[PDB]
Amino acid sequence: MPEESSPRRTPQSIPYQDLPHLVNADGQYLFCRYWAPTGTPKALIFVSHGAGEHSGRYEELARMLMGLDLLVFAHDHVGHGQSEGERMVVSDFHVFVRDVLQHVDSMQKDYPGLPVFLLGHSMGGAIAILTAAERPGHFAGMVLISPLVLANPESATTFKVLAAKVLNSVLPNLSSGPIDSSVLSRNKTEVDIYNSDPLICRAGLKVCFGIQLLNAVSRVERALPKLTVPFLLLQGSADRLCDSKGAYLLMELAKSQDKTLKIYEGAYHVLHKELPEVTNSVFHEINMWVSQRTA
Ligand SMILES: O=C(c1ccco1)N1CCN([C@@H]2CC(=O)N(c3ccc(-c4ccc(F)cc4)cc3)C2)CC1
């Protein structure tokens, strides 16, 4: 008599059968999160995290959105957090977009008729832009916190010089330095918390993953003229990763009839984990923007 194989587990050894999950098109398990209101939801909102992090970093923002009677959902992208995959490896950037679409499609089946929004930060913001561009007219709105639109010219040059070797030769272990958290938030407590979270990937960016991030920038650039979804764009002027010029480029090139930009003077990259004055303002502005577009 044949027997079923040992239960499939997260990279942290927890059986997926004990957790909310989804199996993507490549047969990889993605860990899922849900924050649902007690009544009937007004809308659905997908939360898209960035490179090296995971959906658990959005707990407070998700609970604020749930308090507005929206059903919030998320997953850890492939190679991240509690999902499967070689850490910070992706065969092609589109895998991230494909997986977001599968989860959105799955959720719209269980809750039909509801409008669906996207919220993304950094690489997760590039994913949100590409997801909306793939389905024009389908999403009710998008909230972008420092999206990857234009990379910091210094970081782009470093990755274009490191790609030069990998694209022309076989160098599977080639990597750049790790994500420097101290220059991504002025809130030292938040930097310390990020540095203490075991689910964050602290290794240096592999050149093959940096190539997929440069692909994402190129794809976002082509997608901008086709974007029509309503969006709220939050950007810090002292962003060392996602150059503020990209936020201005997104306001200029998108065709969306409903687009708004809020610049946070002197703020660093991670606006939702910045100084309390900035983070409180970010939560308030997202609350107002989504409240005005839901009923
Ligand atoms: O919560 C925190 C935190 C709290 C306090 C301090 O930090 N986070 C740290 C930053 N991290 C970002 C997510 C993401 O996509 N990152 C990233 C973006 C572009 C790149 C990029 C690099 C080179 C390039 F050429 C293009 C893009 C690299 C990484 C980072 C979000 C989570």
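A Cβ is built for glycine as well, from the same backbone N, Cα and C atoms used for every other residue.
What Swiss-Prot records for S122 is active site, nucleophile, and it gives experimental evidence as the kind of evidence. Among the mutagenesis results in Swiss-Prot, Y194 to F has the note: Does not affect ability to hydrolyze 1- or 2-monoacylglycerol. The residue drawn here is the original one. Among the mutagenesis results in Swiss-Prot, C201 to A has the note: Does not affect ability to hydrolyze 1- or 2-monoacylglycerol. The residue drawn here is the original one. Among the sequence features in Swiss-Prot, the mutagenesis site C208 to A is noted as follows: Does not affect ability to hydrolyze 1- or 2-monoacylglycerol. The active site, charge relay system feature in Swiss-Prot is assigned to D239, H269; the stated evidence is a curator's inference. According to Swiss-Prot, the experimentally introduced change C242 to A is described as follows: Reduced 1-monoacylglycerol lipase activity.
Around the Cβ of the residue listed as 'active site, nucleophile', a 10 Å sphere holds 25 further Cβ atoms from the protein chains shown. Listed in sequence order, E53, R57, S181, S185, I200, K273 are the same-chain residues six or more apart from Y194 (mutagenesis position) with CB atoms under 8 A from its CB.
Cβ neighbour count within 10 Å across all protein chains ranks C242 highest among the mutagenesis positions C201, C208, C242. With respect to their backbone Cα atoms, the residue listed as 'active site, nucleophile' and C242 (mutagenesis position) stand 7 Å from each other. Proximity to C242 (mutagenesis position), judged by a C-alpha distance within 10 Å, picks out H269 from the recorded positions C201, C208, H269.
Nearest Cα neighbour of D239 (active site, charge relay system) among the listed recorded positions (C201, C208, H269): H269. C201 (mutagenesis position) and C208 (mutagenesis position) are 16 Å apart (CA-CA, integer value). Cα of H269 (active site, charge relay system) to Cα of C201 (mutagenesis position): a span of 18 Å.
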